[PDB]
2 protein chains.
Amino acid sequence: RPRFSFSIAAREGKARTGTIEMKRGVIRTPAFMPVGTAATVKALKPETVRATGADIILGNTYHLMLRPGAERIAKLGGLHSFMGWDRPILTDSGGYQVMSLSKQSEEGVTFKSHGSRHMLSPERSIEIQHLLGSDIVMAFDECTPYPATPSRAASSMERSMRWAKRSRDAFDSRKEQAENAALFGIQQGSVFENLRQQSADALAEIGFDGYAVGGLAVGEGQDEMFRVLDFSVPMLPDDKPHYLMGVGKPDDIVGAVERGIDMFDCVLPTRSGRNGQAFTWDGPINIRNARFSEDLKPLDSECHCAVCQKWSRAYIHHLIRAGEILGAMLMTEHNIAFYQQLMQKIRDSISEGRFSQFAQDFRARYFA
Amino acid sequence: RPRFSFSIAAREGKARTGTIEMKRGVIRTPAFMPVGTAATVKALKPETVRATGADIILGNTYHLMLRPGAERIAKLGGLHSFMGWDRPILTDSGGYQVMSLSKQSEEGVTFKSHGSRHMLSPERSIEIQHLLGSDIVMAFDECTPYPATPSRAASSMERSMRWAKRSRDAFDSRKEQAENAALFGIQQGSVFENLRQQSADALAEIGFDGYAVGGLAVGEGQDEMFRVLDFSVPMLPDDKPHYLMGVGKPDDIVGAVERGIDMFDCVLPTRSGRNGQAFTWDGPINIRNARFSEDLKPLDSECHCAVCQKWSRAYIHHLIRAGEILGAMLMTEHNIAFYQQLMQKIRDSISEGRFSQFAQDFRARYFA
Ligand SMILES: CNc1nc2cc(C(=O)NN)ccc2[nH]1
Ligand SMILES: CNc1nc2cc(C(=O)NN)ccc2[nH]1
Ligand SMILES: [Zn+2]
Ligand SMILES: [Zn+2]
């Protein structure tokens, strides 16, 4: 089993499909990572996450360093053993959650807990991810809020590229990490094509196993996100995976794949599932709506998940309206399974040379 | 498959062990019924409930008639189909929850929802339980609060015995119910031996498939409950099952079996599981306690449940402290499995003629 081996098996336009082989398993691309921020994918056992088709999940440096603590997780055997997920885990490096939930300098950032005071830096972020035992480690960078000025973007991007170098060196200075895990760099530059190019060149100069597109899914709109992707993804090394952080709605994922993205993560299927939103091929539905009170059909008429094989909309309606935990469990399992079936349909259509048609057919029905 | 067939396979003192055969399955006695008040055993899929060893679960007439409604559940195919549990279901008849959560007469009771106004009577309670499709139907009675006067007890008991007759006739007047389901009567009389005898005679005069001991688990203390059981259970027909409603803690169950009880129900393993209390053979523990933050052992060192095979105390500690749904799921599955292993140990020890020794050994270690 290799440390990190990305193969592209088929292409169509800018879209690609293939695999990433790692020590703890194979990751089919394009891939969706369920989010497991507090060492759990909310309301699901790891076996259920795997059953839906997930190959890899996402954990969070910022959250786990606060609770229950990275030194503690290391002492208890690592994140995989701690939560019972034995497949690959990607860990965000803490930059986006420091800005979103929690005194910056060139050395790093000090911040207050969501409330004690804590510190993060490129070297400290990489060491926490070693302690957690992450398989895909993210370089630590400095995010700037949206809609950032053109100067707030260039300053955050330039620093992030210097921090990308220190992340590389810290990772490479840890033998167990460099031999068993992989390191991704994060392209910044906001919506500015020249800054995105400068970021891409700096990251390719350093050299990473994969490249993320940062600074999107921040309230910019899909048209702007698609516009930024149009020129930004072709700047990244073609032969490495492309990871769009924080995205997104089903139609966002399809358009992003059409533009060359290989990996995705978003809290939407879990979070909105608990809120009562179920994804279907005819678009989302709110299972709390009174129209579902006596609807015996499954959540989606085609879905293969265990929820749609056993329980009705009317039952899940009742559960969510009564605030029952089982309602959150069933809604979440269905939504994560819907996302995985979507990625499977994308992978199959690219490999068969009919992804353009699939995308057109998908949007025609989903937005009907 | 018979409608209702209770066999006693072995005895020891007053304790008995055996089976109840019903159309939807076999119920091993002494039995513990997990409580599924809102058409769900809280935080568990029915398959997980069955995995822990449960043969039968309990539903609630008062709750289901309010939400989502009994006529509705009937229209959607019945309670079994609605929630996905295809084995026996016992339904409490609504008397205790009317008094506890929600204008009485000889005809019945009118009350306000937990908030519209609603009505219950012996005939209306039996019809709701038919609509739900319950396998074991409970007679509708009139509970009086604890610590009831000697006059509040005799008046509630006498009315309950008249209501037990109307429940019998309403059940018997419904052909599908009388042929496929069973009917239990509820002994009342508070702590008064003469009233308990009058209740027992009236119920045996009518004739039921089983007999419950009502009016306990109301804040009377275990010594008083055991005292009431000492004379009350021998008043019931020996050849029918004896059901102690609302009980209870592990040591309550053992002492109750020693006194002739065959069936049990309590929210304690589910409710206190969500609150962080885990049952072990060395007594309960609060998994939130800081002493468990780095404890890699399972919840209980002997437990056979899937939770104790996979996850540590330290992980479940973290989950419950973060308010994670998975914490409630794992705590609940372990507690219900612990209860079922307790009943299995009771059944095995009675059948082997060593239940007295088991009870002594159990209490010595549980209260150490
Ligand atoms: C949900 N939106 C969203 N945007 C993100 C951006 C980043 C980023 O630029 N990290 N360096 C990370 C996670 C994100 N999640
Ligand atoms: C938890 N305690 C508890 N006591 C109960 C008494 C009755 C009763 O007398 N019904 N007729 C029913 C359920 C109970 N649950
Ligand atoms: Zn589904
Ligand atoms: Zn266990």
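We number chain B the way Swiss-Prot does; in order, the residues shown are 11-112, 116-127, 130-383.
Positions of Cβ are set from backbone N, Cα and C atoms, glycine also.
According to Swiss-Prot, the protein has these features:
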{"type": "ACT_SITE", "residues": "B:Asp102", "note": "active site, proton acceptor"}
{"type": "BINDING", "residues": "B:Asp102, B:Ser103, B:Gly104, B:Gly105, B:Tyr106, B:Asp156, B:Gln203, B:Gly230", "note": "substrate binding site"}
{"type": "MUTAGEN", "residues": "B:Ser103 to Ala", "note": "Strongly reduces activity"}
{"type": "MUTAGEN", "residues": "B:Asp156 to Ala", "note": "Abolishes catalytic activity"}
{"type": "MUTAGEN", "residues": "B:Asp280 to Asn", "note": "Abolishes catalytic activity"}
{"type": "ACT_SITE", "residues": "B:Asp280", "note": "active site, nucleophile"}
{"type": "BINDING", "residues": "B:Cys318, B:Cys320, B:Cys323, B:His349", "note": "Zn(2+) binding site"}
Sparsest-packed among the binding-site residues, when each Cβ's other Cβ atoms within 10 Å are tallied, from B:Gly105, B:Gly230: B:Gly105
Candidates B:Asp156, B:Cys318, B:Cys323, B:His349, namely the recorded positions, that fall within 10 Å of B:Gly104 (substrate binding site) by Cα distance: B:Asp156
Neighbours of B:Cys318, B:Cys320, B:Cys323, B:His349 excl. site residues, C-beta within 8 Å of centre, Zn(2+): B:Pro313, B:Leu314, B:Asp315, B:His319, B:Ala321, B:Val322, B:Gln324, B:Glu348, B:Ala352, B:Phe353
Other residues, Cβ within 8 Å of B:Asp102, B:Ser103, B:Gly104, B:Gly105, B:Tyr106, B:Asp156, B:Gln203, B:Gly230 Cβ centroid (substrate site): B:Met153, B:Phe155, B:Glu157, B:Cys158, B:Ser175, B:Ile201, B:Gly229, B:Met260
Secondary structure of B:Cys323 (Zn(2+) binding site) (DSSP, helix/strand/coil): helix
Nearest of the recorded positions (B:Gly230, B:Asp280, B:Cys318, B:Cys323) to the residue listed as 'active site, proton acceptor', judged by Cα-Cα distance: B:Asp280
In sequence order, those recorded positions of B:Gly104, B:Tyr106, B:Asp156, B:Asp280 whose CB lies under 6 Å from ligand 2: B:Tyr106, B:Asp156
C-alpha spacing of B:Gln203 (substrate binding site) relative to B:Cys323 (Zn(2+) binding site), in angstrom: 40
Distance from B:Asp156 (mutagenesis position) back to B:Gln203 (substrate binding site), taken between C-alpha atoms, in Å: 9
Distance-selected recorded positions near ligand 4 (C-beta under 6 Å), from B:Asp102, B:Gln203, B:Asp280, B:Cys318, B:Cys323, B:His349: B:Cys318, B:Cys323, B:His349
By Cα-Cα distance, the member of binding-site residues B:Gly230, B:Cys318, B:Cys320 nearest B:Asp156 (mutagenesis position): B:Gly230
For substrate: widest Cα to Cα gap among B:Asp102, B:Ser103, B:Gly104, B:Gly105, B:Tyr106, B:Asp156, B:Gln203, B:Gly230 in Å: 15
